[PDB]
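Enquirer: The structure that follows is given in the form of structure tokens.
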Amino acid sequence: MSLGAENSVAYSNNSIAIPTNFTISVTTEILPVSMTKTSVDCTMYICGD
Amino acid sequence: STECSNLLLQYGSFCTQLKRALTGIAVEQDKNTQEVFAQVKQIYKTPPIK
Amino acid sequence: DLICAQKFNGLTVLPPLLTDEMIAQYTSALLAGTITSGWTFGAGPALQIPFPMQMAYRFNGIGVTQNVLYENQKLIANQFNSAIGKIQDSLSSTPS
Amino acid sequence: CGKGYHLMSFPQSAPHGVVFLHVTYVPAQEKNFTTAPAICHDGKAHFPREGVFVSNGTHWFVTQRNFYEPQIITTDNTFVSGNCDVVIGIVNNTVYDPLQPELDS
Ligand SMILES: *[C@@H]1O[C@H](CO)[C@@H](O[C@@H]2O[C@H](CO)[C@@H](O)[C@H](O)[C@H]2NC(C)=O)[C@H](O)[C@H]1NC(C)=O
Ligand SMILES: *[C@@H]1O[C@H](CO)[C@@H](O[C@@H]2O[C@H](CO)[C@@H](O)[C@H](O)[C@H]2NC(C)=O)[C@H](O)[C@H]1NC(C)=O
Ligand SMILES: *[C@@H]1O[C@H](CO)[C@@H](O[C@@H]2O[C@H](CO)[C@@H](O)[C@H](O)[C@H]2NC(C)=O)[C@H](O)[C@H]1NC(C)=O
Ligand SMILES: *[C@@H]1O[C@H](CO)[C@@H](O[C@@H]2O[C@H](CO)[C@@H](O)[C@H](O)[C@H]2NC(C)=O)[C@H](O)[C@H]1NC(C)=O
Ligand SMILES: *[C@@H]1O[C@H](CO)[C@@H](O)[C@H](O)[C@H]1NC(C)=O
């Protein structure tokens, strides 16, 4: 598997890169918060009636 | 032992539960590594004159 | 013989998906991004910036004016190099 | 709070969970410029107050770091610290004074 695209940054002692524009990016983050609340009747489960 | 396996089958899906739990841990470890190290999608390189 | 005994009884060690070479390559990519581009690569495209100017930006981040970095650039570089050498010696010399 | 410089976020309810819409600012359309740490004027070193010195090839300007907005290098947006003999990479350029046309006229 490839880790990523190969990019070589043009580093020099007196060159800088300044952005001239922008992108407003909206991204989604999905986080679980709660689970199903379960209750078990121990006697009924093990023995029933 | 075939007899042991036949007796083991009476206990149900314990073996399936254990395999599923270990498989979850195994995929989780790879996920941990991706979260920590694979945070860039470009493989940057240093200039030759360091 | 510990590994063989574990293997014989049905316990297997699955290999990690990312090898050590690829994890090292990822760390190398992070180092190249943080050295040549500062923090820009983590927030979008990697923008090249000279390293003293990056260190001056970081000095501004902690509330020290950039002139302090530029005037004392050789001293700061020497201190950083000394600290890195000490880090290697400290890791090699301490068992715990 | 998302990839990029975070601006704001919006919560959305989801079954057993929350979905965050992260609104972030991503720089784009970057351009190369020649940069210098300081400007040498009248034997004094001028450093940017809040920006970075950039050159488009012939002229020097000071701009904010995260968006390209070149402005004339003046005493209002630069501060003087020391002479020109200590900073490595200092370049020679004029630094405009706003009061200079005022007292002249
Ligand atoms: C800034 O200038 C450098 C060099 O003038 C550009 O880097 C070159 O980019 C091309 C296209 O990817 C490569 O083929 C060259 O090998 C690069 N040169 C070096 C020395 O790395 C860089 O793209 C310019 N930046 C921008 C935003 O245009
Ligand atoms: C900054 O980028 C925006 C897009 O992100 C540019 O807006 C586009 O401009 C072109 C040409 O004028 C139009 O055809 C598109 O419809 C525009 N897109 C949007 C979303 O408005 C904008 O021109 C860029 N500005 C600079 C200075 O580069
Ligand atoms: C760098 O920027 C300056 C200022 O924007 C440019 O100087 C202007 O250039 C335009 C077009 O060449 C002229 O119409 C103006 O009269 C110039 N103004 C001054 C004060 O000289 C300069 O040409 C730019 N250099 C490069 C290489 O793009
Ligand atoms: C920046 O300007 C200063 C002052 O004009 C220059 O320093 C002079 O350089 C000449 C020629 O090298 C010497 O004869 C003078 O003795 C220097 N004066 C001082 C006070 O040092 C400097 O060379 C200029 N730098 C650049 C890169 O143009
Ligand atoms: C400036 O950078 C080049 C290559 O990046 C290097 O060869 C040179 O030594 C640097 N300047 C100084 C004064 O070291």
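Using Swiss-Prot numbers, chain D covers 1043-1147, in order.
Technique stated in the header: electron microscopy, 2.8 Å.
From the backbone N, Cα and C atoms, a Cβ is placed for every residue, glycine too.
Pulled these from Swiss-Prot:
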| type | residues | note |
| --- | --- | --- |
| VARIANT | D:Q1071 to H | In strain: Kappa/B.1.617.1 |
| VARIANT | D:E1092 to K | In strain: Theta/P.3 |
| VARIANT | D:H1101 to Y | In strain: Theta/P.3 |
| VARIANT | D:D1118 to H | In strain: Alpha/B.1.1.7 |
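Structural setting of the listed features?
Expert: With a cut-off of 8 Å between CB atoms and residues at least 6 apart in sequence, the same chain places nothing near D:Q1071 (variant position).
In the three-state DSSP classification, D:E1092 (variant position) falls within coil. D:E1092 (variant position) is surrounded by 11 other CB atoms, counting those within 10 A of its CB over all protein chains shown.
Less than 8 angstroms from the CB of D:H1101 (variant position) sits no same-chain residue that is six or more residues away.
Cβ neighbour count for D:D1118 (variant position) (all protein chains, 10 Å cutoff from its Cβ): 12.
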Enquirer: Between D:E1092 (variant position) and D:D1118 (variant position), what is the CA-CA distance rounded to a whole number of Å?
Expert: 11
Enquirer: For ligand 3, list the variant positions among D:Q1071, D:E1092, D:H1101, D:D1118 whose CB atom is within a distance below 6 Å of it, in sequence order.
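Expert: Going through D:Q1071, D:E1092, D:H1101, D:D1118 in sequence order, those close to ligand 3 turn out to be D:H1101.
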Enquirer: If we take D:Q1071, D:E1092, D:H1101, D:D1118 as the variant positions, which have a Cβ under 8 Å from chain A?
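Expert: So the ones by chain A are D:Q1071.
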